[PDB]
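Encoded as structure tokens, the structure appears first; notes follow it.
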Amino acid sequence: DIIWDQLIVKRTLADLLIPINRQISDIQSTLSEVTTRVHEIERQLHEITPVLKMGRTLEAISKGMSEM
Amino acid sequence: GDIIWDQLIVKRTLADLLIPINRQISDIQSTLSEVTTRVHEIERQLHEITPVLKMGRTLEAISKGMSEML
Amino acid sequence: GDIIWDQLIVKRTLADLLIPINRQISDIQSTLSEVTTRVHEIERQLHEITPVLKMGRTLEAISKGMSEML
């Protein structure tokens, strides 16, 4: 009787939640795809930040030698 | 409609509890899409900039070979 | 009021089902915020690196115009 009332709300709610679970599963995979793309970008920027720091010091040391 | 009535009011009662869940989700779906287009714009800017630096380092390597052996 | 004992039993079923949904969401909200700050840090690092490369390509375009003059 109250066990029916619970079963009813459980199944009414689980069918309402099928779209919510689908919406979430697609967000979890799309969020994981972005996190690996951002991991690949940060690595690609950590290997090209030094060469530009070397380039700006070469610009600073050639400015000091042109003054002489 | 006796228990069928019960099930139908329970559905629209359970739909009320879910309208914050649906709003929380819709804001995540738009914010996740905004990030995915910003990350798409970043990766193609980096895919344009990675080759010219690879060409630059080979020009530095081939210049080093011709300089010390001259 | 026995309608309070009914609600208390019912509400445990709703809680049982949405607790994982709320936890799934809260972990997405924090993980989505982490990537939005990482993407904000990447865009400002690229906004400071994009001008120096546009200055470099115009220096390459100016020297090409000067080499034509001989």
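By Swiss-Prot numbering, chain A shows 60-127, in order.
This deposition comes from X-ray crystallography, 2.2 Å.
Heads up, the Cβ atoms here are built off N, Cα and C, so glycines get one too.
Among the mutagenesis experiments that Swiss-Prot reports, A:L90 to A is described with the note: Complete loss of homo-oligomerization; when associated with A-104. Under mutagenesis, Swiss-Prot gives A:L104 to A with this note: Complete loss of homo-oligomerization; when associated with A-90.
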### Inter-residue Cα distance where the pair is A:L90 (mutagenesis position) and A:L104 (mutagenesis position), in Å
21
### Query
Across all chains shown, how many C-beta atoms besides its own are within 10 angstroms of the C-beta of A:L90 (mutagenesis position)?
18
### Query
Over all shown protein chains, what is the count of other CB atoms within 10 A of the CB belonging to A:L104 (mutagenesis position)?
17
